[PDB]
Amino acid sequence: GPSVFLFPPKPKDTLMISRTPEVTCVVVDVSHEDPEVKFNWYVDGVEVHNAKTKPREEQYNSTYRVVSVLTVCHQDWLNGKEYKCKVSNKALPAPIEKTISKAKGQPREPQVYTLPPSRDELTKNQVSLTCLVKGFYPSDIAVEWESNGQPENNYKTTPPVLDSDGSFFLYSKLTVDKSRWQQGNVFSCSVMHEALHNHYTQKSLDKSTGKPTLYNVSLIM
Amino acid sequence: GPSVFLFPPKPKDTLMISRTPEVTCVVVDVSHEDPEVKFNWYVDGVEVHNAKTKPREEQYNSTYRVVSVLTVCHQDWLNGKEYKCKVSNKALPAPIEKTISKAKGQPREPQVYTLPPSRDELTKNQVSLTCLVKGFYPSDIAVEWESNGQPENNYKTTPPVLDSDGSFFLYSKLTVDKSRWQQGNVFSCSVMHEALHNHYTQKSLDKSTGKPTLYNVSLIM
Amino acid sequence: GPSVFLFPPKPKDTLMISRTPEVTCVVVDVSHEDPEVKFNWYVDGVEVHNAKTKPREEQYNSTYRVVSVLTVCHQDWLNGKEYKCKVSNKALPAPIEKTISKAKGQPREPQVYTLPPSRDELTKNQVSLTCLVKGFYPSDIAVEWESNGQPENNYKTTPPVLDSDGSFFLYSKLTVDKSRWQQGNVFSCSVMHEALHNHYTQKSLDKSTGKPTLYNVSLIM
Ligand SMILES: *[C@@H]1O[C@H](CO)[C@@H](O)[C@H](O)[C@H]1NC(C)=O
Ligand SMILES: *[C@@H]1O[C@H](CO)[C@@H](O)[C@H](O)[C@H]1NC(C)=O
Ligand SMILES: *[C@@H]1O[C@H](CO)[C@@H](O)[C@H](O)[C@H]1NC(C)=O
């Protein structure tokens, strides 16, 4: 019958209280002869009926795609609860199940450092801001830029990369224009990792004197 | 017959991911003729079975006390979903039902400040550290002190007090010995309020009353 | 069967000469059949005819209530003179005598330390100062605020909180226009308590009480 996948929740959703995390069981390549799609979610051997069933979606190759969204709770996912998606279908001869949980590795606290642009790139119209996040295990991590408490969109982030000690490390290149950088604006890097206390951290990068790299102080003594 | 209370979960438990939030409903004044009690837990009317009942405690007034604890979800409680501990017992002509939820309102974020001890304080055996938490809403915060990631215990916190502009504020004195203070220990105060980003903030305090304020700024370049 | 309540004066009144401490005796449950009441007092067994009685009041319970007020010189209350409230009511099988005097406990002098506001608040248009009080027994104390001999009213005080050593401690944040604090206006926190010398003390504040005078500045490069 139709293939059934599994989607883990975004680690940013799982590590943030304000965000709702979801465990997703998607079905792909479903024919029109079998529109009946059923799910049975078992958490640690306990069936849960709280799942929400999204509408089916038709692709260009005339296949349905029914999305099974289950609202997961952060304490559950972080503590090691197994989530079983038992789907019984007409086109499937037998029920299909897939097991998903969290990575049961040894947590390692990320170290976050922010680096100002070097003077080489101070000639262009847009400077690059670097957020080094090294020494964290595992790769379930997310990073974004915030300026004066509001989100920043013009940035990218390299995927985590294996290191010498077996941990991971990744970067985040924030492209702001030269003027806003040169006004002394405060840019902050936000990193959410399971090993971090409160699953959050922040580093600030001022223009001249907050981080001493170029020095000119009107000291108030 | 018996009577039923309702304990909201601690704000420290609710606003911290690693902690376990729970709604405790307490039944006291239970006679010997009806010692067995049934707990039906509802979250917006939906029954749950994950509540862990507790052994009876025989009170000195010739009665019992049986308590059932439901571990709530952080998203569920902090959103404002209702919680009803329905207690069924033979003695009660009508089973007791009470409902508790998060205090609805406009959550104004706190503005944490920290105040180093006055100069007159450093002439005593122990100093006191002030962590002002002003202008928040509502009055559900637990404040704890930390030192280099270690917990602090010798501190007290004033109950939240009203503020002229309708908000709240509160205080916390950290009693530490003067010697550790005078070395240059990095003491920090930890707040957890629902209106913050990640519902957590930490304010640093060190020997200097700010960088350009105290005895000398030994510039090293 | 009337009941004779008795209430001490507010401690703020008793500690300070200008305000008037008073003996507030209440006769409650005064039936309408025998509503006429006679008031008597003893000062260590001596009748005094210098008191005044507030007029009769009506309540929602179809009963009567009266309150009488006797002027007390602060010395008599301070050294524990005995005040007894006698009521000669016609609905009484016997006169009721209630004895009130100074609530004698051990005294410990409050140690008033005032703390300047932190620079983090200095960005706001309002600034909150602090007058910590600690190590005093018992918890009956009034803290006021003044500047240039003129009292301020934009202040709030937290209720006393028990300390580790059995004493108490409390705080008093007062908010001012930032500019008013910026020219180094003085701000004295008055503390009135029995254990203090003269039942009164004060500690001042100034833009330069957090900014010292010694500056051993060093430039090592
Ligand atoms: C340093 O900053 C001061 C701020 O008053 C400014 O006037 C001065 O030109 C600056 N000097 C530099 C950038 O060399
Ligand atoms: C000034 O700073 C230096 C840094 O080397 C320190 O040794 C010295 O004690 C400071 N001065 C005072 C008066 O504390
Ligand atoms: C002031 O700083 C100088 C330079 O470091 C040092 O030699 C001197 O002892 C300091 N004065 C003090 C600590 O009183």
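Each residue's number is its place along the chain shown, starting with 1.
According to its header, this structure was worked out by electron microscopy, 3.6 Å.
Each residue, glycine too, has its Cβ placed from N, Cα and C.
Around C:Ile17 (mutagenesis position), the same-chain residues six or more apart in sequence whose CB sits under 8 Å from its CB are C:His74, listed in sequence order. In the three-state DSSP classification, C:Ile17 (mutagenesis position) falls within coil. For C:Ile17 to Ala (Swiss-Prot position 255), Swiss-Prot lists a mutagenesis experiment annotated as follows: Impaired ability to activate the classical complement pathway.
C:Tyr64 to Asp or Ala (Swiss-Prot position 302) appears in Swiss-Prot as a mutagenesis experiment; the accompanying note says: Enhanced ability to activate the classical complement pathway. In sequence order, C:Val30, C:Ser31, C:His32, C:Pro35, C:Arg56, C:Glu57, C:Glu58 are the residues of the chain that are 6 or more apart from C:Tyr64 (mutagenesis position) and have a CB within less than 8 Å of its CB.
According to Swiss-Prot, the experimentally introduced change C:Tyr64 to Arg (Swiss-Prot position 302) is described as follows: Impaired ability to activate the classical complement pathway.
Listed in Swiss-Prot as a mutagenesis experiment, C:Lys86 to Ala (Swiss-Prot position 324) is described as follows: Impaired ability to activate the classical complement pathway. Annotation for C:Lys86 (mutagenesis position): same-chain Cβ neighbours under 8 Å, separated by at least 6 residues, are C:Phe39, C:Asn40, C:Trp41, C:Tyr42, C:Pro95, C:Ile96, C:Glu97.
Among the mutagenesis experiments that Swiss-Prot reports, C:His199 to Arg (Swiss-Prot position 437) is described with the note: Enhanced ability to activate the classical complement pathway. DSSP assigns C:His199 (mutagenesis position) to a helical segment in the three-state reduction.
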C:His199 (mutagenesis position), number of other Cβ atoms within 10 Å: 16
